[PDB]
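**Student:** Before I ask anything, let me first share the structure, which is written out below as structure tokens.
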Amino acid sequence: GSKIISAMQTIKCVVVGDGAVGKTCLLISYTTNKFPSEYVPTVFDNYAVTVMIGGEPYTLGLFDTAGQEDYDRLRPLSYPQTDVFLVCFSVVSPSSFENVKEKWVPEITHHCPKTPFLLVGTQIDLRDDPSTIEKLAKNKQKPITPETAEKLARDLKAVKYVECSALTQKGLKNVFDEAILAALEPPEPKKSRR
């Protein structure tokens, strides 16, 4: 019975995998909607901002691999929290979204198979640019197909599968509505009688 609508349930997202090695831009836009086109690691990072689905605020605390001199304990005390799982999907690489299955599912659902599973297409701003080509250029270009992505999201049945470059926003408000809907899970006392 969550309190009335709204309220920053706080959504700590655990991004797993790299996907076209371009997940940075996502976190950037996840907070500044301005990926590396005009963003770079020149200041302290790691934080949660508050977004808005339809007028409700939901913080998103992004958490990637380790990388802290402080050396946190093997078991963080964030157990009692959200901790969603943003499986970075790769539509700008050759079936890169599939290595995701190989180690990302064993890192998110085999690890925390609670519900928050969001398959998000990454670096989609280069899916149409040669930018993501050097990333692989094995195929001199190769974006995920409609039989590729659904192919593995069908294998994990995440919370939801989409595509949206960090800065593009063709579905970030959706992955963000999901990432939050995956870490804020609203009550289900809906009213029937259509």
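Sequential numbering from 1, following the chain as shown.
Just so you know, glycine gets a Cβ as well, placed from its N, Cα and C.
Taken from Swiss-Prot, the feature GTP binding site covers 17-24, 64-68, 122-125. For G19 to V (Swiss-Prot position 12), Swiss-Prot lists a mutagenesis experiment annotated as follows: Constitutively active. Interacts with PARD6 proteins. Does not inhibit filopodia formation. No effect on NR3C2 transcriptional activity. What Swiss-Prot notes for the published mutagenesis of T24 to N (Swiss-Prot position 17) is this: Constitutively inactive. Does not interact with PARD6 proteins. Inhibits filopodia formation. No effect on NR3C2 transcriptional activity. Here Swiss-Prot notes a mutagenesis experiment, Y39 to F (Swiss-Prot position 32), with the remark: Abolishes AMPylation by Haemophilus IbpA. Swiss-Prot gives this note for the published mutagenesis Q68 to L (Swiss-Prot position 61): Constitutively active. Interacts with PARD6 proteins.
Help me picture these features in the structure, burial and contacts included.
**Tutor:** Long-range Cβ proximity for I124 (GTP binding site), meaning a same-chain Cβ under 8 A and a gap of 6 or more residues, is found for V91, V92, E163, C164, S165, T168, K170.
Here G19 (mutagenesis position) comes close to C88, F89, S90, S93, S96, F97, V100, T122, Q123: these same-chain residues lie at least six apart in sequence, with C-beta atoms under 8 angstroms from its C-beta.
In the three-state DSSP scheme, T24 (mutagenesis position) is classed as helix.
Long-range neighbours of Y39 (mutagenesis position) (same chain, six or more residues apart, CB within less than 8 Å of its CB): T24, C25, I28, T32.
According to DSSP, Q68 (mutagenesis position) sits in a coil region rather than a helix or strand.
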**Student:** If you draw a 10 Å sphere on the Cβ of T65 (GTP binding site), how many other Cβ atoms land inside?
**Tutor:** 8
**Student:** With every protein chain in view, what's the tally of Cβ atoms within 10 Å of the Cβ of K23 (GTP binding site), excluding that atom itself?
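**Tutor:** Counting Cβ neighbours of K23 (GTP binding site) within 10 Å gives 23.
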